Amino acid sequence: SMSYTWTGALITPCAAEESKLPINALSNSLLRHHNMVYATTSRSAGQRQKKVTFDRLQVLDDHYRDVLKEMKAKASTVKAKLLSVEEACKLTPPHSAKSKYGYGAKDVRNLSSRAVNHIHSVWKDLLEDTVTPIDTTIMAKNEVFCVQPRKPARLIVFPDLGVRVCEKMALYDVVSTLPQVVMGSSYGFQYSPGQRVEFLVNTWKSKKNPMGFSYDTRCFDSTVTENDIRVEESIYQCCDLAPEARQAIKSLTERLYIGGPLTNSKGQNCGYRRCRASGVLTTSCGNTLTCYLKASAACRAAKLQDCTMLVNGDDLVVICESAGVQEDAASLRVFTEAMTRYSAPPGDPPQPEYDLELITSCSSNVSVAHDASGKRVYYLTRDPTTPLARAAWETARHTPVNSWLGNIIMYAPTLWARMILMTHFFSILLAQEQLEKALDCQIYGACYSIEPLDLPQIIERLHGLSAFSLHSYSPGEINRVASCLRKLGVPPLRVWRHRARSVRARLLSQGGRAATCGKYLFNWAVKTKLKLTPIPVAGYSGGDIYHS
Ligand SMILES: CNC(=O)c1c(-c2ccc(F)cc2)oc2cc(N(c3ccc(B(O)O)cc3)S(C)(=O)=O)c(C3CC3)cc12
């Protein structure tokens, strides 16, 4: 079974595409080496098509079926509800792609009679027809990166707006509640970053002689087979469901999730999909369940002892009891052989690690700093190259997703988010008097509208109060940041400290919520520190989900 078949019609853009970093009067203050930053476009879509197109063979053994049966037993305890049209409508992002049938996301959100009527007709059709493949649009994503001695565009596959609202009706409650019940503490999207870090540290310490590894499947969405998507459905069907929900889920599975025709932005047939669609409601939950199933079975095949898995989408980490360096290495090759039999070979082979900090997953690693009292605090960080490249782009261009804001929220304890992103963007917001303006950003795939003035409260909840007083960062973390700054031609950390003092003073001058940002976000910038006191579920990547 080929992941895709192609007609030769091109994957076309829906608008003008920029590959070159836009420059304005603020650009050079952040980043001087402009030619290092680029955006992917549909021009590289052909390259990605080649990468994502391959045959999938699957060999399923008793370990696989044993794990599945256990997963189904837990799924059978879940009771999920149907969302009303209105509930589903309110989960639709304001800027979500408009329907081909004469309405858009704002119409959906307002419960306009044209939108609601069409949605009712799509629902009725799902109930009555379980065979006809549902159309999807295929597009090239425009994403910004730094060059490394260029990545081709990622592809997004999604159905019409009316269908997307129907998916929410049938499955939003399922994808929100089932993964945690089936996978327990292994379901990664249940955690805030602070909770995630705590869970990783505690898990590592729970082993007598800990060993851990990341496993990254090559082109995971393309590795997902018809079997995998039917197995996912069978898990969902274990739930206590409304009869209408059961029918819609079956219909969606047969008609959309298993596969279907691919249409470009110009309406031309591009080919056919027999793998995971990247832009459906079930992408995150389906990938997580499938990765967990295959990985759990593979742990058993490799006889890994006292495994604790952490899984979110296609990202996987296993922490377990070491049997010794030589035996661990052998056991990972067996793990990999099993995963490969299940259709999920790795991009690069997994490596056993005997220090938590040497494991990288979702581009991130655990590092250590110290709070106000000198106590060790663990936090998740990453290489700041991509965040800074996207910050540079967003300095010069308004974009639908404000990666900078998401990065500040999710990487708030990091030296680079605090010193560079907070300083740079608060300066911009001050200049435009836009501190109070809500902005769109992404947390675990779901879209959120967030006012920058609420960052202190948000950071405290996701990371704890220590996120505003961390110091004595590791030499390795400091060196990675500094090295990234030289690479991109970003001013050194000393310059950012100086700018932050100014930004802080400006925020304090404003009083109110602005002053609170000054006090908490920039306490690191001042010599004599002000005493800081407390301030008064699931993943949905590609799921077209919104919250305010
Ligand atoms: C299975 N892997 C893991 O659980 C994660 C490890 C990891 C685990 C073990 C280990 F040893 C090292 C890292 O670190 C993580 C960090 C995050 N975070 C984000 C990562 C990437 C993006 B982005 O490029 O879209 C956004 C958030 S976060 C909020 O904590 O900083 C996540 C989030 C998606 C859920 C998972 C893991």
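Heads up, chain A uses Swiss-Prot numbers, so what you see runs 2420-2568, 2573-2959, 2971-2982.
So this one's X-ray crystallography, 2.0 Å, going by the header.
Cβ coordinates are placed from backbone N, Cα and C, and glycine is handled just like the others.
The feature Mg(2+) 2 binding site is assigned by Swiss-Prot to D2639, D2737, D2738. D2639 to C, G or N appears in Swiss-Prot as a published mutagenesis result, with the remark: Complete loss of RdRp activity. According to Swiss-Prot, the experimentally introduced change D2644 to G or N is described as follows: Complete loss of RdRp activity. Here Swiss-Prot describes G2702 to D, L or R as a published mutagenesis experiment; the accompanying note says: Complete loss of RdRp activity. Experimental mutagenesis at this site is recorded by Swiss-Prot as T2705 to V, annotated: Almost complete loss of RdRp activity. Swiss-Prot lists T2706 to C among its mutagenesis entries, and the accompanying note reads: Almost complete loss of RdRp activity. Under mutagenesis, Swiss-Prot gives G2736 to A or C with this note: Almost complete loss of RdRp activity.
Of all the mutagenesis positions given, namely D2639, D2644, the one with the smallest number of surrounding CB atoms inside 10 A is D2639. In the vicinity of ligand 1, defined as a Cβ distance under 6 Å, the following of the recorded positions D2639, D2644, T2706, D2738 are placed: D2738. A helical conformation is recorded for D2644 (mutagenesis position) in the three-state DSSP classification. Residues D2639, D2737, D2738 make up the record's Mg(2+) 2 site, and a Cβ search at 8 Å around their centroid adds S2637, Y2638, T2640, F2643, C2714, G2736, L2739, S2784, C2785 from the same chain. Nearest in space to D2738 (Mg(2+) 2 binding site), taking C-alpha to C-alpha distance over the mutagenesis positions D2639, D2644, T2705, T2706, is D2639. When the mutagenesis positions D2639, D2644, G2736 are screened for a Cα within 10 A of the Cα of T2706 (mutagenesis position), the ones that qualify are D2644, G2736.
Proximity of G2736 (mutagenesis position) to non-local residues of its own chain (separation of 6 or more, Cβ distance below 8 Å) is seen for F2643, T2706, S2707, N2710, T2711, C2714, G2973, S2975, given in sequence order. Across the unmodelled stretch of 4 residues from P2568 to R2573, the Cα-to-Cα distance comes to 9 Å.
Other Cβ atoms within 10 Å of the Cβ of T2705 (mutagenesis position), summed over all protein chains shown, number 27. Missing residues between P2959 and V2971: 11. Distance between their CA atoms: 24 Å. A Cα-Cα distance of 7 Å separates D2639 (mutagenesis position) from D2737 (Mg(2+) 2 binding site).
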